[PDB]
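A.B. asks: Questions regarding the structure given below will be posed in turn.
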Amino acid sequence: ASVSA
Amino acid sequence: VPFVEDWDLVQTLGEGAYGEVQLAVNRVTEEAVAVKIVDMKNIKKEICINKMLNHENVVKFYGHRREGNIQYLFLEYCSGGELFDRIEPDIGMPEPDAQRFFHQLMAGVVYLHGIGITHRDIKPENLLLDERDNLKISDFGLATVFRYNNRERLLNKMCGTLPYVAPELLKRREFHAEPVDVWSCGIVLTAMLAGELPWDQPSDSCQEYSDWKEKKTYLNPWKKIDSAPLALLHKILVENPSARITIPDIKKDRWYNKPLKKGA
Ligand SMILES: O=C1NC(=O)c2c1c1c3ccccc3n3c1c1c2c2ccccc2n1[C@H]1CC[C@@H]3O1
């Protein structure tokens, strides 16, 4: 999983 | 610089019937931050309060972003984990360590109260530690404003965690915010020094609490605590919130000011 700031 | 806004979620830090906290690592810088993921299937207020916070003993809030029904809160990563895990069952921890943690907790609470915010759920599970074991007050999901425009608002909502809640919360309709957080800090101190919580809740129906009001300190956990810190607890864990010691006076306490801990 990943997320963007 | 491309890719700088990309973070990989590499580990679960928390999980409960509300969402989860993941350790996020920057794809480029490798900076580590905690990401609170909540499915808005409350959060608005927590974010509002977090935007007011700037203190070394309070988990830093970097910002937030939402994609539809999911809100992402970027928070300071405290690699040392929860204070809860530094407390040895039925033992506690070295008094010097407890005093240092207590000093930092007070610093954070003084700060919060200074800007009119009350945490309302202070307990070891919500006190995190960074790489240098510095304490950080965490989770403002139950926090609220008790002072605005120099005017204090009495609270009435029953919230917190029973073992840590002040007696007035269970006996009075309204109550001042500050003494409630002071009480919780007292219970945390007891836990750090004895490795056990004094009672299930501060009610006359609870035998352990009645014994304390009856000053039977020869019983646990009080018999495990030295005279100096016990004298402080006697001033903090007072049923009448108006007679309970205030933080300015906790700072003047003998034990609070006793040299005990060597620098790192
Ligand atoms: O490091 C954190 N910054 C953080 O901001 C953070 C953090 C942690 C954490 C670090 C190591 C082991 C367990 C942890 N938890 C959290 C945590 C947060 C956080 C923020 C808002 C609501 C709940 C939260 N939790 C919960 C409580 C304990 C565990 O998951």
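We're sticking with Swiss-Prot numbering for chain B, so the shown stretch reads 3-43, 51-273, in order.
Every residue gets a Cβ built from N, Cα and C, even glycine.
Feature table excerpt (Swiss-Prot):
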BINDING   B:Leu15, B:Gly16, B:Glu17, B:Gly18, B:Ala19, B:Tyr20, B:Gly21, B:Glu22, B:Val23, B:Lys38  ATP binding site
MUTAGEN   B:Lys38 to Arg  Abolishes kinase activity
MUTAGEN   B:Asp130 to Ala  Abolishes kinase activity
ACT_SITE  B:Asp130  active site, proton acceptor
MUTAGEN   B:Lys132 to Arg  Strong reduction of chromatin-associated CHK1 ubiquitination
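Provide an account of the burial state, proximal residues and distances for the features listed.
C.D. replies: For B:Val23 (ATP binding site), the number of other Cβ atoms no farther than 10 Å from its own Cβ, over all displayed protein chains, is 22.
Within the same chain, residues at least six positions away from B:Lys38 (mutagenesis position) with a Cβ under 8 Å of its Cβ are B:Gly21, B:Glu22, B:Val23, B:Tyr81, B:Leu82, B:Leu84.
Annotation note: B:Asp130 (mutagenesis position) sits in a coil segment as assigned by DSSP. Of all Cβ atoms in the protein chains displayed, 21 besides its own lie within 10 Å of the Cβ of B:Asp130 (mutagenesis position).
The Cβ of B:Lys132 (mutagenesis position) has 22 neighbouring Cβ atoms from other residues within 10 Å, across all protein chains displayed.
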A.B. asks: For each of B:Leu15, B:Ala19, count the other CB atoms within 10 A of its CB; which of these binding-site residues has the top count?
C.D. replies: B:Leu15
A.B. asks: From the recorded positions listed here (B:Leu15, B:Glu17, B:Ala19, B:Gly21, B:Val23, B:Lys132), select those whose CB sits under 6 A from an atom of ligand 1.
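C.D. replies: By the Cβ criterion, which requires under 6 Å to ligand 1, the hits are B:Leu15, B:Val23.
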A.B. asks: In this deposited model, 7 residues are missing between B:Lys43 and B:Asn51; what is the Cα to Cα distance between those two, in Å, rounded to a whole number?
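C.D. replies: Both gap-flanking Cα atoms are 12 Å from one another.
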A.B. asks: Sorted by position, what residues of the same chain at least six away from B:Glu17 (ATP binding site) have a C-beta under 8 A from it?
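C.D. replies: Long-range Cβ contacts: B:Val23.
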